Amino acid sequence: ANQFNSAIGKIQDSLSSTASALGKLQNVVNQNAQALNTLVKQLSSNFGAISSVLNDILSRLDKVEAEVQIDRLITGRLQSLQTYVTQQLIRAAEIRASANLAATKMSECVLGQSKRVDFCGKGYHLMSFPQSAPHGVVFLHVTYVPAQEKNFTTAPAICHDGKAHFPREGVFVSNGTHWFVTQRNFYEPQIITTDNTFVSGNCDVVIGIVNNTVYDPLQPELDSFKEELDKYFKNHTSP
Amino acid sequence: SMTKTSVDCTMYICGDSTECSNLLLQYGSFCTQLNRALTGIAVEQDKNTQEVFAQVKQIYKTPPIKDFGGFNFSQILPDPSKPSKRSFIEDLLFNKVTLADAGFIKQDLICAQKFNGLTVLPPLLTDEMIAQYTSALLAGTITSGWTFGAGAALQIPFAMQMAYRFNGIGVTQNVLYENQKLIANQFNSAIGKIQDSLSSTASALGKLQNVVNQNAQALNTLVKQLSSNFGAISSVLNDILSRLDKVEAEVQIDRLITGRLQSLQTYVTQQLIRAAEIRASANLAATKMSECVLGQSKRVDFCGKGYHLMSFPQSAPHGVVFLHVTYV
Amino acid sequence: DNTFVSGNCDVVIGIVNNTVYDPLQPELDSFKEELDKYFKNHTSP
Amino acid sequence: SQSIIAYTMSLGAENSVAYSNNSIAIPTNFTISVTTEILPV
Ligand SMILES: *[C@@H]1O[C@H](CO)[C@@H](O[C@@H]2O[C@H](CO)[C@@H](O[C@H]3O[C@H](CO)[C@@H](O)[C@H](O)[C@@H]3O)[C@H](O)[C@H]2NC(C)=O)[C@H](O)[C@H]1NC(C)=O
Ligand SMILES: *[C@@H]1O[C@H](CO)[C@@H](O[C@@H]2O[C@H](CO)[C@@H](O[C@H]3O[C@H](CO)[C@@H](O)[C@H](O)[C@@H]3O)[C@H](O)[C@H]2NC(C)=O)[C@H](O)[C@H]1NC(C)=O
Ligand SMILES: *[C@@H]1O[C@H](CO)[C@@H](O[C@@H]2O[C@H](CO)[C@@H](O[C@H]3O[C@H](CO)[C@@H](O)[C@H](O)[C@@H]3O)[C@H](O)[C@H]2NC(C)=O)[C@H](O)[C@H]1NC(C)=O
Ligand SMILES: *[C@@H]1O[C@H](CO[C@@H]2O[C@@H](C)[C@@H](O)[C@@H](O)[C@@H]2O)[C@@H](O[C@@H]2O[C@H](CO)[C@@H](O)[C@H](O)[C@H]2NC(C)=O)[C@H](O)[C@H]1NC(C)=O
Ligand SMILES: *[C@@H]1O[C@H](CO)[C@@H](O[C@@H]2O[C@H](CO)[C@@H](O)[C@H](O)[C@H]2NC(C)=O)[C@H](O)[C@H]1NC(C)=O
Ligand SMILES: *[C@@H]1O[C@H](CO)[C@@H](O[C@@H]2O[C@H](CO)[C@@H](O)[C@H](O)[C@H]2NC(C)=O)[C@H](O)[C@H]1NC(C)=O
Ligand SMILES: *[C@@H]1O[C@H](CO)[C@@H](O[C@@H]2O[C@H](CO)[C@@H](O)[C@H](O)[C@H]2NC(C)=O)[C@H](O)[C@H]1NC(C)=O
Ligand SMILES: *[C@@H]1O[C@H](CO)[C@@H](O[C@@H]2O[C@H](CO)[C@@H](O)[C@H](O)[C@H]2NC(C)=O)[C@H](O)[C@H]1NC(C)=O
Ligand SMILES: *[C@@H]1O[C@H](CO)[C@@H](O)[C@H](O)[C@H]1NC(C)=O
Ligand SMILES: *[C@@H]1O[C@H](CO)[C@@H](O)[C@H](O)[C@H]1NC(C)=O
Ligand SMILES: *[C@@H]1O[C@H](CO)[C@@H](O)[C@H](O)[C@H]1NC(C)=O
Ligand SMILES: *[C@@H]1O[C@H](CO)[C@@H](O)[C@H](O)[C@H]1NC(C)=O
């Protein structure tokens, strides 16, 4: 909780401190603004007509002169709209793709948890929170990241009474003197038992298998229950 | 990615003519807008190449002692002896795509384009640098499995990684242990069949070659359109300026400006639409790098056919090749 | 150890009979033979 | 004494992995990290 609360704090301080982070959304707002200004500036171009101003043709020339100049402006202007609409269709295909990706991340990172590596932030995905933005979406992805590692010696399987043993989930590790079993994404060691492991085959076939005793949690529960019983027989010498 | 192209709209429309340049200013921003459009394409090639390969901010390296449980990655890991540090399968890939201009200086269709104000810009990352990022991805995969994706790289024995994989497809981890020689032999033999395929057939890289062939075909078409008359007394600009005075030359040059400018709008539209095809493919390859290379995917047929185990990236001319490993 | 129980034999379509082994069983019944010979021997003194 | 340098870029820190046929690293601890990601819609 403290790491989460502090990380949400670092988002506030990041979005306060840095200029560039929204640079995707800002670039989309700039692209449509610049395109609209390009479309209006293209009205001032002559296209070879005696002026770009429509009335300076209509006054300073006769009808069959003027029609030849006005048709230059109509041609050039129409090509300017066809260019803007082609740029906007191609642009809209990128924003669509980005919206279908955002709708996919809303579906998979916000409404769910993702086993797709690096799809919902970097690290193992826990959850994500959406935030609205001008013409966009921002996700705060929350991820679990492995931090302080230790090396350990490990083995493919363990041998006991001549059978091989393997973890049910997790992996075997040794600190150098004792073998343990532990979950593959966080170090929490346990005494190796028949409840942590399962059995398959004799000890010869597994490349790299070592020797280490396996504990049976049923056994001292029967063996103390032999001494209780053993105590009975001693009592039964006396009556 | 695809070849970055820069065209100078003025040098293409108006080859060294002041008259044509003064007439071209009657159109205004049309010339600049078409350079802005091609620059947006040229910049997102380096973005697409970053998204796909620069997935790790650390360059992992394989150990010198190749004890990977019997799995023989020597044909997909780097070669020390070759002048560029690409793998054996990556050298086949670089021989099996053909390029129209790499952009690396001049001192023939490459020449005809350059003589007409058309230029190919080099990629940011060299083919050595993509080989190095590929080495990092593959060495992280062999030595560390998915863990170098999720954070710092954690070592794990390769046969122990393959065990975690097997549990990942719902096959119990002793099915690897009890068969490790067979599984390593099948893998080694399948890496062998990749070479005996690619070494002998021409068509296998066809997706990359078709992308190069279109950018070549379109630059050839934009070179050819300078031979169109568009109704002017010549296709050649100087022959108009030589035979006519200003009062008649302006009428002829105005035709050629109109026709060449419509030809550039066609090229830049075709290239922007094509550039969307490549960006969709780069986003697919970056996603396949994230989900098939840096991980294991439970998404059926997303990482090759069969139950996915792991995958290895390879650099290729303007592309990526994924060697997907699957349990069938 | 390989199987889990839920409900009774009437409800499941296509269910079949077989024995289901329990690994605690001979591990206790061997501990009955280990006991029986001790009771028989403790008649002898 | 500041000036524009030009250089061949490095792709990251060089880092050989501690690999061995019987060595594993396991995380004794973890960090929760929050990352912003932004998409146009
Ligand atoms: C590998 O991990 C082992 C488990 O933590 C560890 O063994 C344990 O070592 C401690 C001492 O450091 C022992 O603690 C007991 O020591 C005496 C016993 O009379 C008492 O005075 C103490 O109060 C305490 O009960 C544990 O008994 C011992 N556990 C086992 C299973 O032997 C190893 O030391 C670790 N090895 C390395 C190389 O770090
Ligand atoms: C792990 O524990 C195993 C059981 O103790 C051990 O197996 C034993 O290994 C020795 C040495 O190879 C064998 O010794 C006998 O070898 C032949 C017969 O095979 C005889 O000519 C010799 O005189 C000697 O009696 C044991 O027979 C063998 N035990 C079994 C059940 O096969 C492994 O070697 C141990 N491995 C490690 C890494 O400690
Ligand atoms: C699977 O094994 C079952 C256990 O042996 C067996 O169930 C038994 O089926 C018979 C015949 O239907 C029943 O016989 C009794 O049925 C009623 C009382 O419920 C009486 O009217 C009859 O005279 C007779 O006593 C058994 O009661 C029943 N046992 C149990 C515990 O339910 C199944 O028939 C076997 N099925 C197959 C397909 O193998
Ligand atoms: C995990 O261990 C490796 C090296 O293996 C160890 O080498 C011995 C000295 C001893 O510690 C044995 O138990 C191991 O077999 C560590 O890699 C070394 O890291 C240091 C910097 O910290 C560097 O100077 C060395 O050159 C590295 N050696 C190699 C071969 O890479 C590794 O850092 C250890 N992991 C952690 C989390 O500390
Ligand atoms: C991994 O596979 C390669 C290719 O088969 C092996 O390299 C060959 O090794 C033999 C024996 O030394 C040589 O005769 C060949 O000329 C080598 N070919 C190449 C391409 O180098 C390599 O030895 C195998 N690795 C292991 C550990 O067996
Ligand atoms: C740049 O141009 C010069 C020529 O002006 C090239 O220099 C020649 O290089 C060749 C090959 O090494 C030599 O045989 C000649 O003797 C050089 N000539 C001169 C005048 O020096 C130079 O190679 C070119 N560099 C690039 C990268 O294109
Ligand atoms: C599983 O199939 C493999 C082939 O993929 C079998 O391995 C082959 O076995 C024959 C003898 O039966 C050998 O001649 C081949 O050289 C083996 N091939 C390899 C790649 O090693 C294997 O026998 C089958 N396993 C089982 C349990 O049926
Ligand atoms: C796991 O790492 C966290 C930090 O990421 C450790 O928490 C800090 O512990 C130090 C003392 O060792 C305190 O001064 C800090 O205030 C702690 N920070 C937080 C957020 O609580 C934590 O001790 C580590 N846990 C283990 C088991 O090593
Ligand atoms: C592991 O490698 C060492 C050499 O570094 C070797 O002595 C040992 O036999 C190998 N063990 C296995 C299980 O491969
Ligand atoms: C011995 O067994 C008798 C019953 O036969 C019981 O009353 C007595 O408390 C037992 N004493 C001990 C020490 O077990
Ligand atoms: C399977 O269905 C057939 C009828 O199509 C039936 O006769 C048979 O007993 C059924 N067997 C099982 C195991 O359900
Ligand atoms: C019988 O019981 C005695 C203890 O009273 C013991 O010494 C002996 O070994 C036992 N014999 C057998 C065959 O159980």
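By the numbers in Swiss-Prot, the shown part of chain A spans 924-1162.
Looking at the header, which is where the method is noted, we find electron microscopy, 3.4 Å.
Each Cβ is built from the backbone N, Cα and C atoms, and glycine gets one as well.
Annotated features, as they stand in Swiss-Prot:
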VARIANT   A:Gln954 to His  In strain: Omicron/BA.1, Omicron/BA.2, Omicron/BA.2.12.1, Omicron/BA.2.75, Omicron/BA.4, Omicron/BA.5, Omicron/BQ.1.1, Omicron/XBB.1.5, Omicron/EG.5.1
VARIANT   A:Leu981 to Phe  In strain: Omicron/BA.1
VARIANT   A:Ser982 to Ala  In strain: Alpha/B.1.1.7
VARIANT   A:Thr1027 to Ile  In strain: Gamma/P.1
VARIANT   A:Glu1092 to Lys  In strain: Theta/P.3
VARIANT   A:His1101 to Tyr  In strain: Theta/P.3
VARIANT   A:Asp1118 to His  In strain: Alpha/B.1.1.7
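Here the features listed in Swiss-Prot are painted onto the structure.
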residue   : record           : contacts (Cβ under 8 Å, 6+ apart)
A:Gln954  : variant position : A:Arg1014
A:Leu981  : variant position : A:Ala989, A:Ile993
A:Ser982  : variant position : none
A:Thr1027 : variant position : none
A:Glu1092 : variant position : A:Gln1106, A:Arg1107
A:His1101 : variant position : none
A:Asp1118 : variant position : A:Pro1140
